[PDB]
Amino acid sequence: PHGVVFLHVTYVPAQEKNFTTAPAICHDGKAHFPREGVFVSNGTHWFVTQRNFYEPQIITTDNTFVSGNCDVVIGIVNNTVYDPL
Amino acid sequence: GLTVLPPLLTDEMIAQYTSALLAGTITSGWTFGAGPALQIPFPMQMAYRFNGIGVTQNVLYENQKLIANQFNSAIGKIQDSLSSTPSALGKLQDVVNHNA
Ligand SMILES: *[C@@H]1O[C@H](CO[C@@H]2O[C@@H](C)[C@@H](O)[C@@H](O)[C@@H]2O)[C@@H](O[C@@H]2O[C@H](CO)[C@@H](O)[C@H](O)[C@H]2NC(C)=O)[C@H](O)[C@H]1NC(C)=O
Ligand SMILES: *[C@@H]1O[C@H](CO)[C@@H](O[C@@H]2O[C@H](CO)[C@@H](O)[C@H](O)[C@H]2NC(C)=O)[C@H](O)[C@H]1NC(C)=O
Ligand SMILES: *[C@@H]1O[C@H](CO)[C@@H](O)[C@H](O)[C@H]1NC(C)=O
């Protein structure tokens, strides 16, 4: 009658989970960083997942990029990076 | 007949709110502002903010110590400037002086 009512439809993340994360993956003397997501681990295996929704994927060279060696990154861990070739 | 009414929220409660905001933004980044607080290592969060400004994560991860040192030096300089500037809080002082 004298104003406006906005119905805001928003996305609220829910049902979080513990995960072990690392800044980068050390493989063949190279440091791999996720292109779009984050490295996580359920306890035994390492995956790369997107940000606001848990979707674990195999860490490959397509979803990661290489920058330098493993000497400078603090918290880097060893894990294998799959090469689809 | 002129009196001053105390504010509803004390300085202690405002400080507690500020400390809660600080803890949330330090331990969870921007997640606690949009929903549940999701814990995250702080260097990873700063790499996130580097991504937001268009800088890759490796730039941060190869210069983490330098970035931390620069941040600490900037915080110290801010404290020193606020302590030494003759008129730094001029807006709040002007509001109080106008009311008085
Ligand atoms: C993570 O790995 C590094 C590097 O080791 C390389 O990768 C491994 C997966 C394996 O293939 C090694 O043969 C490779 O050399 C580890 O650093 C080594 O640490 C040991 C003792 O811990 C030391 O004797 C080696 O010289 C180190 N390697 C090098 C190249 O300097 C590192 O310890 C691993 N991290 C964890 C937590 O296990
Ligand atoms: C972490 O997730 C991985 C997903 O690959 C799990 O490993 C798989 O587990 C299933 C379930 O038995 C097996 O069928 C697969 O063969 C496993 N894959 C590999 C490569 O071993 C793993 O078990 C999970 N770890 C935890 C602690 O939950
Ligand atoms: C995540 O880890 C913390 C560590 O104590 C734990 O309290 C919390 O319940 C965990 N969250 C989930 C969803 O498992």
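By the numbers in Swiss-Prot, the shown part of chain A spans 1057-1141.
Cβ from N, Cα, C; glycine included.
According to Swiss-Prot, the naturally occurring change A:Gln1071 to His is described as follows: In strain: Kappa/B.1.617.1. Where Swiss-Prot documents A:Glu1092 to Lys as a natural variant, the accompanying text is: In strain: Theta/P.3. Under its natural variant annotations, Swiss-Prot gives A:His1101 to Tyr the following note: In strain: Theta/P.3. Listed in Swiss-Prot is the natural variant A:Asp1118 to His, annotated as follows: In strain: Alpha/B.1.1.7.
In the shown protein chains, 12 other C-beta atoms lie within 10 A of the C-beta of A:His1101 (variant position).
Only A:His1101, in sequence order, out of the variant positions A:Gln1071, A:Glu1092, A:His1101, A:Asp1118 have a CB under 6 Å from ligand 2. Put simply, A:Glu1092 is the one of the variant positions A:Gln1071, A:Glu1092, A:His1101 whose Cα lies nearest to the Cα of A:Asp1118 (variant position). For the pair A:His1101 (variant position) and A:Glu1092 (variant position), the Cα-Cα distance reads 19 Å. Within 10 Å of the C-beta atom of A:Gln1071 (variant position) sit 6 other C-beta atoms, taking all shown protein chains into account.
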